[PDB]
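Engineer: Let me give you the structure first, and then I'll get to my questions.
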2 protein chains.
Amino acid sequence: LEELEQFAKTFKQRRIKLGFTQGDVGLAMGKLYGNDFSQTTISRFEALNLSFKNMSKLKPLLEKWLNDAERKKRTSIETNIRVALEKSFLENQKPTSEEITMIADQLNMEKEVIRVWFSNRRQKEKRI
Amino acid sequence: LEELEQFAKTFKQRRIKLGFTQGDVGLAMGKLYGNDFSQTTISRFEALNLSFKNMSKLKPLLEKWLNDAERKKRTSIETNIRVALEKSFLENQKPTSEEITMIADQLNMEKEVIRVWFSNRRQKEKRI
DNA sequence: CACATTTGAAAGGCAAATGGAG
DNA sequence: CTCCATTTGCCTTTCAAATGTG
């Protein structure tokens, strides 16, 4: 709705006038509010490329920062490790908890990360 | 050449292992070597997209940082200011230094930023 | 100045993490 | 757990802001 898209528009203006980059914001946002956001989120926000609900929930967080102004970190799966996981995935798309423990161990990755990786991978497989 | 990439593909590894993002290295580099470096660069480095000569330059200070660890800020431009600048460019594409100072003062931009804007805008016109 | 190159803010693709229901 | 949807960010890439050359 308008009451939402407008703010996005106003925000970018002030942000820019304030000398800040979507990055600068998302970073001071984490200190000034404890949370933590990425340049990608802020960009996505000033652009209404967030869900109506994501936008909604986010707007206030920003309303505070502008006025003032005026979650596990994403694991990076390295090539070597993906190749191993794709392979293991072609062998078995649904390894069990333990098979997951062996895979995690064998790779020196946290059981949980591995568990999610497989789940995401099946989800991937399901799209086409 | 090969002598080079071998620091590229290496650095990435060392980076990722050390627990750092291209952006993290950017932030870091901005303090230590006290120079100026954006994630787009660090990405371009590791990906070897940096022009021969250039790539060659960078390497050393990254190497410096890595081993150690082991310019004017780009002015962003409001849509509106831009539609104004653009409107102005249609009226006269080569404003005089005084007309520039006037425009800068009106929009609340640096005289230089505005001079450049018009030269780039002229260049952009020369590419078709 | 014109023109060529460098370099970064912002945006897009792919997926890691999270959350609701069975 | 899972499945499936959704949030969220790392890394990449576009366009132009900035620098460099003649």
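All residue numbers given for chain B refer to Swiss-Prot; the residues shown span 285-354, 380-437 in order.
Looks like X-ray crystallography, 2.7 Å, at least that's what the header says.
Just so you know, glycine gets a Cβ as well, placed from its N, Cα and C.
Sharing the features that Swiss-Prot gives for it:
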type	residues	note
MUTAGEN	B:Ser385 to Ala	Loss of inhibition of DNA binding
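A description of the local structural setting of each listed feature is requested, covering burial, neighbours and distances.
Structural biologist: There are 14 other CB atoms within 10 A of the CB of B:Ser385 (mutagenesis position), with all protein chains counted.
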Engineer: Tell me, by DSSP, whether B:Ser385 (mutagenesis position) is helix, strand or coil?
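Structural biologist: The residue in question, B:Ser385 (mutagenesis position), is coil (DSSP, three-state).
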Engineer: Between B:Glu354 and B:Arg380 there is a gap of 25 missing residues, so what is the CA distance across it in angstrom, to the nearest whole number?
Structural biologist: 27
